[PDB]
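Enquirer: Please find one structure pasted underneath; my questions will follow.
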Amino acid sequence: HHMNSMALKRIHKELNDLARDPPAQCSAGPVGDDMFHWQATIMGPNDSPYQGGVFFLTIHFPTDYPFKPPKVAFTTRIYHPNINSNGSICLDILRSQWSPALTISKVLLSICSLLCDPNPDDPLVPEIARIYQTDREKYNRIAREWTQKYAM
């Protein structure tokens, strides 16, 4: 017979790799004994208006990982064009551009990259995209305000 544990082995591998080479601002791991449900924490990137913030996420790996992406959501509020009040993240690799070559460390690094470099032309929060496009000084000030309001 078969053992059906290859997703679990992949997730374990990815967890061990994460400990040895952490994406710098980030921690992540299983909530308790369930390897398919993780929590994560992202410290606001230093050259970003989220500096000083601590943002919590949930990660749910599918049973057929790595052949489908993990489902990742923010649980902390953030002022960003691509992350909505439900914590949903608009990031290509979590949708059409997922590859089984990717890993949770790559996903966390890409979220951090998104925090630094929003994609305002593919928004989940259209006002925040508008402010980003038209008045970056205002965007950074409000993003700092919200970091202090919700993420510190």
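Sequential numbering from 1, following the chain as shown.
Determination method: X-ray crystallography, 1.6 Å.
Every residue, even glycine, has its Cβ placed from backbone N, Cα and C.
So Swiss-Prot has the following annotated:
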type	residues	note
ACT_SITE	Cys90	active site, glycyl thioester intermediate
MUTAGEN	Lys68 to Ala or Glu (Swiss-Prot position 63)	Strongly reduced interaction with CNTO4
MUTAGEN	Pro69 to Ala (Swiss-Prot position 64)	Abolishes histone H3 ubiquitination and decreases interaction with PHF7
MUTAGEN	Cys90 to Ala (Swiss-Prot position 85)	Catalytically inactive. Loss of ability to promote FBXW2-mediated GCM1 ubiquitination. Inhibition of TNF-alpha-induced degradation of NFKBIA
MUTAGEN	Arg95 to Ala (Swiss-Prot position 90)	Abolishes histone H3 ubiquitination and decreases interaction with PHF7
MUTAGEN	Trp98 to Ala (Swiss-Prot position 93)	Abolishes histone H3 ubiquitination and decreases interaction with PHF7
MUTAGEN	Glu127 to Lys (Swiss-Prot position 122)	Abolishes histone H3 ubiquitination
MUTAGEN	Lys149 to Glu (Swiss-Prot position 144)	Abolishes histone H3 ubiquitination
Enquirer: If you measure C-alpha to C-alpha, which of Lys68, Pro69, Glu127, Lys149 (mutagenesis positions) come within 10 angstroms of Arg95 (mutagenesis position)?
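Expert: Qualifying among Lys68, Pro69, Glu127, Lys149: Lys68, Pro69.
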Enquirer: How big is the Cα-to-Cα gap, in Å, between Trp98 (mutagenesis position) and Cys90 (mutagenesis position)?
Expert: 13
Enquirer: List every residue in the same chain as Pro69 (mutagenesis position), at least 6 positions away in sequence, whose Cβ is under 8 Å from its Cβ.
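Expert: Spatial neighbours, sequence-distant, of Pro69 (mutagenesis position): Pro62, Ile93, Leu94, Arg95, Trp98, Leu102, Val107.
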Enquirer: Roughly how many angstrom lie between the C-alpha atoms of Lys68 (mutagenesis position) and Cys90 (mutagenesis position)?
Expert: 16
Enquirer: To the nearest whole angstrom, what is the C-alpha distance linking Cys90 (mutagenesis position) and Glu127 (mutagenesis position)?
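Expert: Between the alpha carbons of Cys90 (mutagenesis position) and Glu127 (mutagenesis position) there are 15 Å.
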Enquirer: Return the count of C-beta atoms lying within 10 angstroms of the C-beta of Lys149 (mutagenesis position), excluding that atom itself.
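Expert: For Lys149 (mutagenesis position), the count of other Cβ atoms within 10 Å is 11.
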Enquirer: I need the CA-to-CA distance for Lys149 (mutagenesis position) versus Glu127 (mutagenesis position), whole Å please.
Expert: 19
Enquirer: Give the residue from the mutagenesis positions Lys68, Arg95 that has the most other Cβ atoms within 10 Å of its Cβ, counting over every protein chain displayed.
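Expert: Max Cβ neighbours within 10 Å, all protein chains included: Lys68.
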